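Here is the structure we will look at, set down as structure tokens.
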Amino acid sequence: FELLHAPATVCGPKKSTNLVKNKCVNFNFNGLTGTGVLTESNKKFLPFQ
Amino acid sequence: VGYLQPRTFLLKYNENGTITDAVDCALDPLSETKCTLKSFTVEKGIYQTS
């Protein structure tokens, strides 16, 4: 296991629960940890963001 | 072939979420006024720069 200044490309899998919406519980999406209701929307973003 | 320079730009986001206009704040004194006011519509009067 060699660790240098180069960016690592071999990490480990992350295992976690499914998706529970319509509830005011804590969530986490790509490090962004928030607390609220994950309600649906009608807008659309961009296919690279 | 062109080289990028660390300048200052004010992106304009419409209802679609894509960039439609960009104004550089390092060219003309008129474009530098819109950098602080955060608006492309400058009315009459006297403002500051730097």
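Numbering of chain A is taken from Swiss-Prot, so the residues present carry the numbers 515-563, in order.
Quick check of the header: electron microscopy, 4.3 Å.
Quick reminder: no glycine exception, Cβ is built from N, Cα and C everywhere.
Here is what Swiss-Prot says about this protein:
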type	residues	note
MUTAGEN	A:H519 to P	Increased resistance to human covalescent sera neutralization
VARIANT	A:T547 to K	In strain: Omicron/BA.1
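Counted within 10 Å of its Cβ, the other Cβ atoms near A:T547 (variant position) come to 9, all protein chains included. A:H519 (mutagenesis position) sits 28 Å from A:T547 (variant position), counting Cα to Cα. In this structure, A:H519 (mutagenesis position) belongs to neither helix nor strand by DSSP; it is coil.
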